[PDB]
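Q: Sending over a structure as structure tokens; questions will come in a sec.
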Amino acid sequence: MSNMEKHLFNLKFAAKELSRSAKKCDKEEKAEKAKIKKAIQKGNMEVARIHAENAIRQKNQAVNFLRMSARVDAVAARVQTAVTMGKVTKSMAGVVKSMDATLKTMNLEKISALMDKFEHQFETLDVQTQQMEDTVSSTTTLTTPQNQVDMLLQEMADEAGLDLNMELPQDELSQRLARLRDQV
Amino acid sequence: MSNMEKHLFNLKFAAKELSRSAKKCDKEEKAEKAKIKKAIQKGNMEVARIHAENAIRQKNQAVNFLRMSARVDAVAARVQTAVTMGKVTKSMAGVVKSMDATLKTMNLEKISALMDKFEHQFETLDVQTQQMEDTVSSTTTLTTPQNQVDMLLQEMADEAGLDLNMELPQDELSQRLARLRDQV
Amino acid sequence: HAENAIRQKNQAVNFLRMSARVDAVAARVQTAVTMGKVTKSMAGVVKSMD
Amino acid sequence: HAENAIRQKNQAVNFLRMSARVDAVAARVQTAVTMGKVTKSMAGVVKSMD
């Protein structure tokens, strides 16, 4: 509970306290009006005037409590805007300072370098897996003869109705630009 | 909970707090409008004006809370992009450094060697299993006479309708290239 | 609300595209994790057969 | 999504092909594990009969 949060709490409460006072005054206007009727019936005109004065007083008091409640509510609304924007300003100031740190220890030139390296290292890993696969391929070469694989593909293609020959080997812009590179 | 995660949490919460404030203001516009009607019916025009002023205030306050919620949400979205890309950058920097290590202790020349060796060693194992099998074959030679195996194969082929003779022994490009190697 | 709707729309395309990028990276790191394991096991087979 | 779909397609062909390679190796290491056991047992039979 901050200092301004404590004040906000107190102001919100004062506004409710005033609103309750206006309700109590409205309830007692009704109760005093009921007593004027009873006094008029009994011909007690002095007691009737005492209740009439109470009823008019309670009426007018309620309008005052109600209006001050409106005022204290407006203030409390404004103090809420100050409490929240103060919190947001503090959090932004914190984001600004933590990013000022991080962007120093990892500036753009250093990211440039890290990214370049990441790229180049995965190129070496691709070179590495190719030569592992090539080695397994030759190690197990007699377990997969070329001609047997080609014939199984042809059989499976014929059964599928695919018009292709599997023993044989199987853009224009690139060819145009190649010809330009020759012609220059 | 990182420093920026703490800030993100606070900003996401401030945005919700503001959104709730706009809902409360909308609810109280409706409640104050209801009181204007009751006051007009009773001819309390001073109380009617107090509620009218509250209703218009609560209306306009809600638009302010709503708009500030939108702003704080936008900020929190951006801080989320910073929190996540900071995590990704850290993980990439870690991948880059661990691969820098591994590619040193197992460079391409050393993989070259390991693969060559793997290949050559399984060639010796193939030489070894051939000579084990040859030895078992001769050890048990009188339990499998050639002529008996040939006759059983012929019997099984005849029963299957296969037109083949089992006692007798059973590409063009290779023969062409062989002839080229002779002719040169 | 119109400004929020257009903001949330455009934010989602950004989150989605960065997810695609981080996924691609993670796919590549999976190829490095597995081929590292295979390379270690082959190196072990090579030495035990030696 | 089109870029993700084409990436996931092409990644699967790579995973599948490397699985084939690692399987082939594992088949060969199985031949070495078993013939090593047989060679040991024969060497034992030879020495007990001697």
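Throughout, chain B uses Swiss-Prot numbering, with the displayed residues spanning 1-170, 186-199 in order.
How was it done? The header gives electron microscopy, 2.7 Å.
Cβ atoms here come from the backbone N, Cα and C positions, even for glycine.
Feature list, courtesy of Swiss-Prot:
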type	residues	note
MUTAGEN	B:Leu188 to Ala	Abolishes interaction with SPAST and VPS4A; when associated with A-192
MUTAGEN	B:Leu192 to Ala	Abolishes interaction with VPS4B
MUTAGEN	B:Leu192 to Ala	Abolishes interaction with SPAST and VPS4A; when associated with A-188
MUTAGEN	B:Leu195 to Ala	Abolishes interaction with VPS4B
Q: What count of other C-beta atoms do you get within 10 angstroms of the C-beta of B:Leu192 (mutagenesis position), across all chains shown?
A: 10
Q: Taking the Cα atoms as reference points, how far is B:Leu195 (mutagenesis position) from B:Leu188 (mutagenesis position) in Å?
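A: Counting only the Cα atoms, the answer is 11 Å.
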Q: How many other Cβ atoms are found within 10 Å of the Cβ atom of B:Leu188 (mutagenesis position), counting all protein chains shown?
A: 7
Q: Near B:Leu195 (mutagenesis position), how many other Cβ atoms are within 10 Å of its Cβ?
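A: Around B:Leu195 (mutagenesis position), other Cβ atoms within 10 Å: 9.
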Q: Per DSSP, B:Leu192 (mutagenesis position) is which: helix, strand or coil?
A: helix
